[PDB]
Each structure stands twice: as structure tokens, then as C-alpha cells.
Amino acid sequence: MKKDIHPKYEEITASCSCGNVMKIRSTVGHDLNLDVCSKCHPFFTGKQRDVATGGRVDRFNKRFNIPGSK
Amino acid sequence: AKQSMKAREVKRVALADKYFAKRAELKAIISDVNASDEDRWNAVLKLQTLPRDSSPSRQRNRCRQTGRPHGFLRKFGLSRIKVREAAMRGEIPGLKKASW
């Protein structure tokens, strides 16, 4: 330890945590490396047969719809 | 102006009415939310290929009799200029103008 230009005993050694949350984090990690990816594609037409989450009313084997209801 | 654009258009309108009228809930079965893992499959697109060559979505309700591109009026069977020519000559019932 130097004394002729450095203070003796430091008080910059504080806390057992230095975890960031109120600012920037996980930009390439936060303890050890991360790097994420994104896959979405236009709609979820990823298959020849889908389910519907906005309409769940049962399929009629009819051939008329708007013109079927007079 | 061409006969080829009138010839395409005339055949599309009689078969749009033939083919799509009896295939109007097929539209619901293969696109709309009326299916929910039910069909949604190749077996009904086996049938929607008929209303395709001749269907409302290719029949701009125009040029089935007259050789004027756009401004058509499906209610007269005519276009801008031929509506005016027939009014001039009185060949339309009730044709006057608004004065109010």
C-alpha cells in the first residue's frame, strides 16, 4: 500500500451487491454471457390446419351462409 | 376497348354466379373462424378452385357489353358516356335532373 500520494484505507469497497435493475442490463449479459433470438413470421400459419382464438363457434357442413339465412 | 377484355369479362360473370353461390359457406369453412381445428384442409380447396377462374373477385362488374375502360355503372349495364347518350335521346325511364 502507498502512502506518499494515496490515502490509507479506503471506503470505496461498499456493499455485497452491485446488481443493475433501475438502469441498463442484459445487453450482452448480467453475470455471464447471454444473447437471445426472435422468431415470429407473418401470422401463425405454420401448419396446414389451425385453431382460432377469436371465433370458436362450430363448423357447419353447409354451402350457404349470408344467402343461406333469408 | 378490345373484344378480348369484353370476352374474359362476360364468361367470368355467368360462372361467378354459377360456381360461388353454392360455395359461399366454403369460404367460412376454410378462412373464417367458423372452423377451429375442424376441416381447414386441401379437400375443400379441391372445390374452391372452380370459383377462381370465374368468381366475384375477378369480375369488376364492368365491360360485359360495352367497350369503355372504367366508370362503369352495373345498374344501367353501361358506362359514363353511354348513360349521357341515352338521357339526351330519352331512352331511360324517369330521367330528369335535381332542382331544389
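Header lists the method as electron microscopy, 14.7 Å.
Quick reminder: no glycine exception, Cβ is built from N, Cα and C everywhere.
Marked as Zn(2+) binding site by Swiss-Prot: A:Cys16. Counting only same-chain residues at least 6 apart in sequence, none has a Cβ under 8 Å from the Cβ of A:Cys16 (mutagenesis position).
According to Swiss-Prot, the mutagenesis experiment A:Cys16 to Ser carries the annotation: No Zn(2+) binding.
Around A:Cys18 (mutagenesis position), there are no C-beta neighbours below 8 angstroms that are at least 6 residues distant in the chain. According to Swiss-Prot, the mutagenesis experiment A:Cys18 to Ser carries the following note: Binds Zn(2+) normally.
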